[PDB]
Number of protein chains: 4
Amino acid sequence: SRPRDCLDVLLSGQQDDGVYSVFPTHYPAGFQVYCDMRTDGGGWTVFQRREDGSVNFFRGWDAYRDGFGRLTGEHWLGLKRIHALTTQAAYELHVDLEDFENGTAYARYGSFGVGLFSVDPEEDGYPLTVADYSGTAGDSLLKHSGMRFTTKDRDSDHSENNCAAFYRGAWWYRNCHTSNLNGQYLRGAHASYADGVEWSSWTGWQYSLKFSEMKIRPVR
Amino acid sequence: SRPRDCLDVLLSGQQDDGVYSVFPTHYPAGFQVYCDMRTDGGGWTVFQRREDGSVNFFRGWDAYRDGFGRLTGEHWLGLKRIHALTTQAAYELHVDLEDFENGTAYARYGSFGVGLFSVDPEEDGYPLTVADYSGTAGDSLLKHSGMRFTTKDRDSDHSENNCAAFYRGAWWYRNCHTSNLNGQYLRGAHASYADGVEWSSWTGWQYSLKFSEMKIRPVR
Amino acid sequence: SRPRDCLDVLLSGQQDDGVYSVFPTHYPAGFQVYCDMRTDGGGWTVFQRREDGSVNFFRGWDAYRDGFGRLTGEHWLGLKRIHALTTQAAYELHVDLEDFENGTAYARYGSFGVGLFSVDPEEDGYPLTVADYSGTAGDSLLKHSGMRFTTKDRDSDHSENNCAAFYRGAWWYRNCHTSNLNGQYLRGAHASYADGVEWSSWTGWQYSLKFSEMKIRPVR
Amino acid sequence: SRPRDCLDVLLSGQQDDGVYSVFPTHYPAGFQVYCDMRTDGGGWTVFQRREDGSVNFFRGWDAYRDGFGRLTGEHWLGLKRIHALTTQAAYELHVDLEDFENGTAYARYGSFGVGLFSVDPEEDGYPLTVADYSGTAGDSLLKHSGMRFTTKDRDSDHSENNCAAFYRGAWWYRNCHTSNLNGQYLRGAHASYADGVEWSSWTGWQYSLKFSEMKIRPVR
Ligand SMILES: CC(=O)N[C@H]1[C@@H](O)[C@H](O)[C@@H](CO)O[C@@H]1O
Ligand SMILES: CC(=O)N[C@H]1[C@@H](O)[C@H](O)[C@@H](CO)O[C@@H]1O
Ligand SMILES: CC(=O)N[C@H]1[C@@H](O)[C@H](O)[C@@H](CO)O[C@@H]1O
Ligand SMILES: CC(=O)N[C@H]1[C@@H](O)[C@H](O)[C@@H](CO)O[C@@H]1O
Ligand SMILES: *[C@@H]1O[C@H](CO)[C@@H](O)[C@H](O)[C@H]1NC(C)=O
Ligand SMILES: *[C@@H]1O[C@H](CO)[C@@H](O)[C@H](O)[C@H]1NC(C)=O
Ligand SMILES: *[C@@H]1O[C@H](CO)[C@@H](O)[C@H](O)[C@H]1NC(C)=O
Ligand SMILES: *[C@@H]1O[C@H](CO)[C@@H](O)[C@H](O)[C@H]1NC(C)=O
Ligand SMILES: [Ca+2]
Ligand SMILES: [Ca+2]
Ligand SMILES: [Ca+2]
Ligand SMILES: [Ca+2]
């Protein structure tokens, strides 16, 4: 009756993809999430999805903290929820990507967490922890490990300017990025530099992907 | 001990109309509501009621979010509560109306929900979902399906102006409405245009109803 | 393990006066209160106490909502807590008073409640409901029944001015009062008019009491 | 499954030092803390730690209320959490200190609490209660008993000026201090007066300690 995440939902007998209620350890009121019950056995809890550019992702700090969009479409679950999920157990991250040629690729990370040991995850900037890559899209996230989350109105990056504003996104920017999945939905090749839905290791710095989905599942 | 809504209250043995405590899935602290234990078998949870114009309904965003008025009289349960109720199960909507000639009519909708898949229902504007009409008052809500909630201080409608201000109410306005149950209590026929407690399909655009009650009950 | 109030605490075996944890129905996190386990069998939950003028009671709306002072001394439990307590069951009110001549008296009310049917008790002003008097101090509260709570910075009374400011207190003012237990601790007879810790029916309008305690216990 | 503090965690079978989830009585959502499972039998819940000056401790009221830093390094658990912990049972305080010569000392207090009887601990200033000293570092906290917590932006001390600003810290200042563990990490001897990580009874008023850790464990 109180699954902690999508894997619990799956193990309880729910095999279909869809929206379900989960109740993280330190977020007892619970909330709804979209569950991917197919990928590599299923049981993944989605926290990000781009697919048509219908939702504006160039949002400020509060929106990225609380979440926006809709579970059945493009959305960002919200950093407070991602933190509540990732700190209750050891999780891995799966990232699915797709270009405008119907081609697809993915990146899997053995460990993933946000503000794992932060007393106040929000004030500490929801620092990213991620490692152990494997997949077909190549790694475009490891260099971001250890970085705080930065938005257009809250700079915690390692650049003289605001990476989020500069690359029109919101991410665990360093100086500045190798991945920018919350960037502008520019739809394919574009002249501007690395300010679209980018995953450099796969499609470079000037190609805004058509689809992306970030999700997690207990490592053990 | 922890009914999720008025139907649970009824099924537990409480047959009288009145105020009871309910505890929605993602609103564990719970809150009180007025239960209609008579209508078509009973078990309806009320979230809106007009009956004498003693309460001001031309309120702003925060009031419509948190609720106002009193459970035993005119009131609006609050969008955050309606969301917590409607997303925990599939509900239908029953609307009771009465004119100043003691005549009455109703509208029943097979499905009803507010911000059903919104990650942050408040930021997403508590979008309305409603369908499958049947009744005696005629349908005045279907054209509103899919619309966000709009108040005098937060415009999310499809009009060049602010529908809530223009028609002195708060509703899931399009451009602008076919129903306006949270409008001014003008008491019957009135010269102003569609800015009273209107339900066009039944009493037209220039007649402010004497009584209205909106309530929900699990569909299945 | 989860008493709803001081009577539950008593019935569970705790016979000594002191501070205990209680968990109201719609306030699951719970909070601490001072329990009077002696008065007429014991089991009273205190929400107000004056005894030495060490605490400032001429506070604003937020302070009266959230509470101030200390449980072991002068304090105001806070309207949000009083509401959570009184709406979970039918309670009666007991008021103990003492003048500077060591004389004492009391007022008992068969029914007592704050914002009992208010959808949003705070926005509705935590309206007072009280009736059925009996005792030795005389009745100085019945005329206040039905009134909202008023502070120096939030006027909901029936006076052309702000009763709270005028009589230096915080109360369910009408126009203005017969009781003013949250008034200034003027210590006995005073020239100013009715702006001290007054209970008119007993000591008049120009005598600030030395001690007062307001508490509740389930009626049934 | 729901330990109230680090002692419960230990008694349940967890013998290693590390981060664990605890769920205080009036803070049911729970939060994570660092547990010291070695000191005098183990079972201590840490709420403060200095060790390298990597974290800024000259913070304002909200930061000291909500907490900052990281559980695995320098941090302040947050006064709201310390209050939730210390009011659920009788706790004692253990303070470990270390200078830059690798020397160490400690102070143990038989009783410790923050805002123990405050109706609104935050508005009341999280007053300190502490007594019964024993140890090797000498007592530098007893004179602070009874004092409210003061930050650079919220003065509740007994000085004509703001002790927190003057001594660059945050503490239960009187006029002003004998201990200042949240002071500037000045690293050893320093010319400025008592504005570093000081514990006067041991290293005087002009020596900023290298390491400090404050923790609690149920007295009984
Ligand atoms: C996308 C991104 O962050 N690019 C880096 C760096 O790799 C580029 O060479 C540089 C060009 O100005 O901008 C940046 O600092
Ligand atoms: C009540 C309401 O929303 N009326 C519509 C439309 O049906 C009317 O014809 C029009 C008249 O200006 O106003 C509106 O845009
Ligand atoms: C204490 C109090 O509220 N007194 C009333 C009324 O009884 C008095 O006669 C009047 C005198 O101005 O003030 C008031 O309006
Ligand atoms: C650290 C501290 O609080 N010192 C006290 C007092 O002991 C000193 O003598 C005095 C010197 O001005 O400052 C202070 O008021
Ligand atoms: C790509 O896939 C879609 C369905 O997902 C299909 O309709 C389309 O014809 C395919 N080809 C391209 C290049 O769009
Ligand atoms: C209407 O009904 C009320 C009672 O609900 C009754 O008192 C009244 O006489 C009836 N007729 C009219 C037109 O008011
Ligand atoms: C009143 O009672 C107190 C104890 O409560 C006592 O000390 C005192 O002598 C008594 N007389 C007066 C008038 O204070
Ligand atoms: C002090 O202890 C550390 C290890 O904790 C050690 O490396 C060092 O050599 C010791 N001596 C000094 C004075 O640093
Ligand atoms: Ca920057
Ligand atoms: Ca508009
Ligand atoms: Ca007034
Ligand atoms: Ca001062």
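The numbering of chain A matches Swiss-Prot: 239-458, in order.
Cβ from N, Cα, C; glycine included.
As a published mutagenesis entry, A:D393 to N appears in Swiss-Prot alongside the note: Complete loss of binding to acetylated bovine serum albumin and reduced binding to chitin; when associated with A-395. The C-beta environment of A:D393 (mutagenesis position), restricted to residues of the same chain at least 6 apart in sequence and closer than 8 Å, consists of A:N400, A:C401, A:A402.
Long-range C-beta contacts of A:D395 (mutagenesis position), restricted to its own chain and to partners at least six residues apart, with a cutoff below 8 Å, comprise A:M385, A:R386, A:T388, A:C401, A:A402, A:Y411, A:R412, A:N413, A:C414. Marked as Ca(2+) binding site by Swiss-Prot on the basis of similarity to another entry: A:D393, A:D395.
A coil conformation is recorded for A:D395 (mutagenesis position) in the three-state DSSP classification, outside any helix or strand. For the mutagenesis of A:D395 to A, Swiss-Prot gives this note: Complete loss of binding to acetylated bovine serum albumin and reduced binding to chitin; when associated with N-395. The structure shown keeps the original residue.
Here Swiss-Prot notes a mutagenesis experiment, A:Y405 to S, with the remark: Significantly reduced binding to acetylated bovine serum albumin and loss of binding to chitin; when associated with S-431. Within 10 Å of the Cβ of A:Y405 (mutagenesis position) there are 24 other Cβ atoms, across all protein chains.
When secondary structure is read from DSSP and collapsed to three states, A:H415 (mutagenesis position) falls in the coil class. Annotation of the mutagenesis experiment A:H415 to G in Swiss-Prot: Complete loss of binding to acetylated bovine serum albumin and chitin.
A mutagenesis experiment is reported in Swiss-Prot for this position, A:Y431 to S, and the note states: Significantly reduced binding to acetylated bovine serum albumin and loss of binding to chitin; when associated with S-405. Counting Cβ atoms from all protein chains shown, A:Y431 (mutagenesis position) has 11 others lying within 10 Å of its own Cβ.
Counting every protein chain shown, the number of other Cβ atoms lying within 10 Å of the Cβ of A:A432 (mutagenesis position) is 22. In Swiss-Prot, the entry for mutagenesis A:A432 to V states: Complete loss of binding to acetylated bovine serum albumin and chitin. The structure shown retains the original residue.
Taking the Cβ of A:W443 (mutagenesis position) as reference, residues of its chain lying under 8 Å away and at least six apart in sequence are, in sequence order, A:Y431, A:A432, A:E436. Among the mutagenesis results in Swiss-Prot, A:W443 to S has the note: Slight reduction in binding to acetylated bovine serum albumin and no effect on binding to chitin. The residue drawn here is the original one.
Of the recorded residues, A:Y405 (mutagenesis position) and A:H415 (mutagenesis position) place their C-alpha atoms 9 Å from one another. In sequence order there is nothing to list, since none of the mutagenesis positions A:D395, A:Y405, A:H415, A:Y431, A:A432, A:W443 has a CB under 8 Å from a CB of chain D.
Within 10 Å of the C-beta of A:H415 (mutagenesis position) we count 29 further C-beta atoms, all protein chains included. In this structure, A:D395 are the mutagenesis positions from A:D395, A:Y405, A:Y431, A:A432, A:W443 whose C-beta falls under 6 Å of some atom of ligand 9.
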